Amino acid sequence: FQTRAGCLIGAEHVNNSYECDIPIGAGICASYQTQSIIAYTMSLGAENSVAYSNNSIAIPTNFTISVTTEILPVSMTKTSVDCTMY
Amino acid sequence: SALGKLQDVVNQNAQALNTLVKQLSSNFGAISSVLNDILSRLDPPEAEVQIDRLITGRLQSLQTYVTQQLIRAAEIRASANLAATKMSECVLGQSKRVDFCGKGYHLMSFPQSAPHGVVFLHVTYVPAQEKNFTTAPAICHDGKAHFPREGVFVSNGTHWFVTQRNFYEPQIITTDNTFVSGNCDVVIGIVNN
Amino acid sequence: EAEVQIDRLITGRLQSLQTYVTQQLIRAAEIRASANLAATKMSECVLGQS
Amino acid sequence: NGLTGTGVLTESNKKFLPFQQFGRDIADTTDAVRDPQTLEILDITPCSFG
Amino acid sequence: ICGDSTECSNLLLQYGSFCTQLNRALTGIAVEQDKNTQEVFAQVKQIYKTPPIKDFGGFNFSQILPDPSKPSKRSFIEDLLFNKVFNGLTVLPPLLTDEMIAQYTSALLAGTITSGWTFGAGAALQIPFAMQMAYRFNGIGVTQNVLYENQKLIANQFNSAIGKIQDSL
Ligand SMILES: *[C@@H]1O[C@H](CO)[C@@H](O[C@@H]2O[C@H](CO)[C@@H](O)[C@H](O)[C@H]2NC(C)=O)[C@H](O)[C@H]1NC(C)=O
Ligand SMILES: *[C@@H]1O[C@H](CO)[C@@H](O[C@@H]2O[C@H](CO)[C@@H](O)[C@H](O)[C@H]2NC(C)=O)[C@H](O)[C@H]1NC(C)=O
Ligand SMILES: *[C@@H]1O[C@H](CO)[C@@H](O[C@@H]2O[C@H](CO)[C@@H](O)[C@H](O)[C@H]2NC(C)=O)[C@H](O)[C@H]1NC(C)=O
Ligand SMILES: *[C@@H]1O[C@H](CO)[C@@H](O[C@@H]2O[C@H](CO)[C@@H](O)[C@H](O)[C@H]2NC(C)=O)[C@H](O)[C@H]1NC(C)=O
Ligand SMILES: *[C@@H]1O[C@H](CO)[C@@H](O[C@@H]2O[C@H](CO)[C@@H](O)[C@H](O)[C@H]2NC(C)=O)[C@H](O)[C@H]1NC(C)=O
Ligand SMILES: *[C@@H]1O[C@H](CO)[C@@H](O[C@@H]2O[C@H](CO)[C@@H](O)[C@H](O)[C@H]2NC(C)=O)[C@H](O)[C@H]1NC(C)=O
Ligand SMILES: *[C@@H]1O[C@H](CO)[C@@H](O)[C@H](O)[C@H]1NC(C)=O
């Protein structure tokens, strides 16, 4: 199969679009489905038209409480090398 | 019972120290890689020419290690400054910056310590189960235009209410939740009620 | 005699390649901060009112 | 004639000047040549790699 | 360094692993270039589309909305921007094409024209555009009647000021 990233051997080119799994490049990704290795154009997401008009409004009637995590590196290992003994 | 952003730092630093250790076994164009085997079977005038190539190679190894540590410490400092700013603005206060403290309307945050980092637990409010309604900018009554004080005018199909904009809680339109400004002939979309 | 002359080229070309690779690290660390600011402006000016 | 290299030679659409014997581009790599018996100029392309 | 010659290549082995480090460094900076783009542009879950009949209270977004008869389905102003700006060396392509990034910006732009700031906090909830403009006026401390009584003037000023970006570029 000929991509714009190069020539790809050993993967079948399907026609459906999934989320990206292993990036090949120039818009192509690969994944292990079903049992074989397939290559496809990635999808950006599901489509959605909003019911816009000039006198319509959507107002929520309930809510959820969400808790999510965020991880950040603060520090690293302090190392010294004696330049002469090295 | 995830942490790859912390394991990446550990792995990159070990991978640099391993390369520095392993460059101690290249000849760099000398007869031996070990200095004692040049010292034992050579005399000073010709030991020197072989020792100088080892010195040249090992100095360059060490300099590459130190430059790449300086570039990586500057990336760790930006991360730690961002984490300090999140600790001040997400744990010691309530933020209005969108997406700064999680997805949704920030309510609060809790810190937790990690091996070389920090984990923030963000509590947010996420609105749910939206319904459709008809809206109007203003109401017309007695030849006057009425605007909501804090909310929106909504219709369930037959009746008009005021509600707050994030939670549906309909109330009667009175002179206590509206204010007046002008005639009902200038604003585009007035309805009569 | 060609070993001594090939090593003089090897040393120079290695130096030049490694200078190229250092200056790219320093330029990428600057592009990274610009993209981090662009990601914050997309959150705070496009999906909100600042 | 002494121009030594390796690659794949194709026929071209350049036009040298009668005294010019080979061409080179920016970065000074040889990308054309004249062969000394046909008096035809040939494009030089590096042999695929990756 | 050697250019496919076994004599130079054997001498090079005496220098250890300098050339595995250089490649590791360049690979590490080529992966973060795609990470840079992913975090600026993939700020939506859905790809939102704008309605076919476009009445936004007098405001006119036609020079920044996608154009089907154009290359890569770009907006009119995204085109002016794309028109204004061997031996061991290769250039790798980016993971997102330019078509994909123009798709991402048109989804952001249709989300904001149509739902305000609600889609960046949850599900997109539609609201008429002038009522959204009135909420934004409230957010800077002006009352809402000042927008509703000056709607046509505010819309004309906005249209005429979007028309000047296009000239200056
Ligand atoms: C508000 O009303 C609109 C328009 O009536 C609804 O939009 C529908 O969206 C679906 C998408 O699955 C379309 O197939 C329909 O044609 C649309 N119109 C309908 C059902 O009349 C929208 O779903 C409504 N919103 C809510 C929260 O109920
Ligand atoms: C819109 O809401 C109004 C008020 O909530 C509804 O009118 C009331 O409906 C109840 C139904 O049990 C009656 O008992 C009341 O007498 C009605 N009038 C009032 C309270 O003043 C109206 O039915 C709603 N319309 C729709 C289409 O749902
Ligand atoms: C909002 O849009 C609706 C429909 O697009 C407008 O209703 C039209 O109003 C004009 C003049 O008021 C009529 O000539 C059309 O026949 C109406 N359309 C339909 C389908 O009935 C409405 O005027 C717009 N403005 C608002 C509600 O302020
Ligand atoms: C809302 O009610 C007002 C009256 O309170 C209506 O105003 C009348 O409009 C007609 C037609 O435009 C005029 O001929 C009358 O002179 C108006 N009377 C007054 C007292 O202003 C208005 O038309 C109504 N509009 C709707 C949409 O119901
Ligand atoms: C080099 O010599 C050869 C002959 O040894 C020439 O070849 C002739 O070229 C002409 C074109 O001008 C043809 O019409 C003849 O058929 C060729 N003959 C043969 C035997 O090959 C060639 O032209 C000479 N070139 C130079 C520059 O001297
Ligand atoms: C929004 O503004 C654009 C101007 O950029 C209007 O489109 C052009 O209008 C002129 C004047 O009639 C025409 O000559 C062009 O053919 C129009 N199309 C272009 C330039 O692509 C557009 O009509 C405006 N939208 C509304 C609803 O008025
Ligand atoms: C993919 O879809 C296109 C539709 O244009 C079709 O021409 C092609 O044969 C399809 N390929 C496969 C493997 O189904």
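So for chain A, numbering is Swiss-Prot's, and the shown residues are 643-676, 690-741, in order.
The header says electron microscopy, 2.8 Å.
Keep in mind that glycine also has a Cβ here, set from the backbone N, Cα and C atoms.
Swiss-Prot gives this note for the published mutagenesis A:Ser673 to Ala: No effect on O-glycosylation by host GALNT1. Record note (Swiss-Prot), mutagenesis A:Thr676 to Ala: Partial loss of O-glycosylation by host GALNT1. The unchanged residue is displayed. Looking at Swiss-Prot, you'll find the natural variant A:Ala653 to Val noted as follows: In strain: 19B/501Y. The annotation that Swiss-Prot gives for the naturally occurring variant A:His655 to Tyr reads: In strain: Gamma/P.1, 19B/501T, 19B/501Y, Omicron/BA.1, Omicron/BA.2, Omicron/BA.2.12.1, Omicron/BA.2.75, Omicron/BA.4, Omicron/BA.5, Omicron/BQ.1.1, Omicron/XBB.1.5, Omicron/EG.5.1. According to Swiss-Prot, the natural variant A:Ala701 to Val carries the following note: In strain: Beta/B.1.351, Iota/B.1.526. Listed in Swiss-Prot is the natural variant A:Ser704 to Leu, annotated as follows: In strain: Omicron/BA.2.12.1. One natural variant named in Swiss-Prot is A:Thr716 to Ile, and its note says In strain: Alpha/B.1.1.7.
Taking the Cβ of A:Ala653 (variant position) as reference, residues of its chain lying under 8 Å away and at least six apart in sequence are, in sequence order, A:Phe643, A:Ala672, A:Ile692, A:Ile693, A:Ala694. Chain E comes within the C-beta cut-off of under 8 angstroms for the following of the variant positions A:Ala653, A:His655, A:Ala701, A:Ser704: A:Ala701, A:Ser704. Among the recorded positions A:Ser673, A:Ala701, A:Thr716, the ones whose Cβ sits under 8 Å from a Cβ of chain B are, in sequence order, A:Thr716. Cα of A:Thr716 (variant position) to Cα of A:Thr676 (mutagenesis position): a distance of 42 Å. With A:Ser673 (mutagenesis position) as the anchor, the candidate variant positions are A:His655, A:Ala701, A:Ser704, and the one with the nearest CA is A:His655. Considering other CB atoms within 10 Å as the measure, the emptiest surroundings among the recorded positions A:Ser673, A:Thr676, A:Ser704, A:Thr716 are those of A:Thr676. A:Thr676 (mutagenesis position) sits 32 Å from A:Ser704 (variant position), taking the C-alpha atoms as the reference points.
Separation of the C-alpha atoms of A:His655 (variant position) and A:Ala701 (variant position): 21 Å, rounded to the nearest whole number. Residues from the recorded positions list (A:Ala653, A:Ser673, A:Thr676, A:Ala701, A:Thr716) with a C-beta closer than 6 Å to any atom of ligand 6: none.
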